[PDB]
Amino acid sequence: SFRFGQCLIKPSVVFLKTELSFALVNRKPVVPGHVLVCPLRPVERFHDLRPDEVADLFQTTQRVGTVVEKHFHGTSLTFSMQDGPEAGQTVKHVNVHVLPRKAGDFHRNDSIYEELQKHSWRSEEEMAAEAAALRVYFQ
Amino acid sequence: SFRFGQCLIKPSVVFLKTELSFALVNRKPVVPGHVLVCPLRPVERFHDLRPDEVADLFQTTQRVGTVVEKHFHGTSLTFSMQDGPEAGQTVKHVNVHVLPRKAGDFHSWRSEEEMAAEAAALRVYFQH
Ligand code: NA
């Protein structure tokens, strides 16, 4: 029922839906709690978004980061958007990466962008369990 | 004089100011056109920003990203925010990293005038 690029996202992996955005759990997370926030409209490039979509996309991203930071016991967050083919985008749909960070997770803080640019899978039940847990934070 | 963490930024290196945000050039760019977008209010963590500040900050980031992609002849952009110490934050102030990207780009400070030159160039793009 949800669109992510050329693929249909199962609802079970989505834990937030706004008027214009939505957040989903990752099939291959770089760290625990690595989630994605996207516009509901499938546009490839960040510059394709209207102003209200930009506001919604990142107000949502703000709320999602604070939730995943607490749930996965992080003390900081990495936000990253790979806006276009030459920045690592695989799925042709604007998406914001939200990663909880803990002291010592990467000995080098700058090696989490190597891992993001290289975007074996988690199970449907494992992903739906994680999303269902995160849903509790938004009521 | 603009405030970025504990640093006072000279206006000469700032190329955009909105009602709630401002953009400045980098003293230590990772690639050509690596710029920074910040709230005018010095808050350390992203969650401390009000909603109107979040919107303004990233509507600006969209504008700034479109400009640096053109000027530095990029074909994509990397947006990145190191929100907190365990995410790499050096300056205790929310800032979005905006980087023009080129095919094959990946696979010790700048001078004031070199930075003031770059800021002067980017300002022209917001003159319409
Ligand atoms: Na910072």
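Residue positions begin at 1 at the first shown residue.
The way this entry was determined, per its header, is X-ray crystallography, 2.3 Å.
From the backbone N, Cα and C atoms, a Cβ is placed for every residue, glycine too.
Here's what Swiss-Prot has on this protein:
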- B:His34 to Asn (Swiss-Prot position 35): 50% decrease in catalytic activity. No loss in substrate binding (MUTAGEN)
- B:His93 to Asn (Swiss-Prot position 94): 75% decrease in catalytic activity. No loss in substrate binding (MUTAGEN)
- B:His97 to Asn (Swiss-Prot position 98): 98% decrease in catalytic activity (MUTAGEN)
- B:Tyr125 to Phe (Swiss-Prot position 145): No effect on phosphorylation by SRC (MUTAGEN)
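Checked against ligand 1, the mutagenesis positions B:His34, B:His97, B:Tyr125 give no residue with a Cβ under 6 Å from it. Take the CB of B:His93 (mutagenesis position) and look out to 10 A: across all protein chains shown you find 19 other CB atoms.
Here B:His34 (mutagenesis position) is positioned 16 angstrom away from B:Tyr125 (mutagenesis position), judged by their C-alpha atoms. In the three-state DSSP scheme, B:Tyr125 (mutagenesis position) is classed as helix.
B:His97 (mutagenesis position) is surrounded by 19 other CB atoms, counting those within 10 A of its CB over all protein chains shown. A Cα-Cα distance of 7 Å separates B:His34 (mutagenesis position) from B:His97 (mutagenesis position). In the deposited model, 19 residues go unmodelled between B:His107 and B:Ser108, whose Cα atoms sit 22 Å apart.
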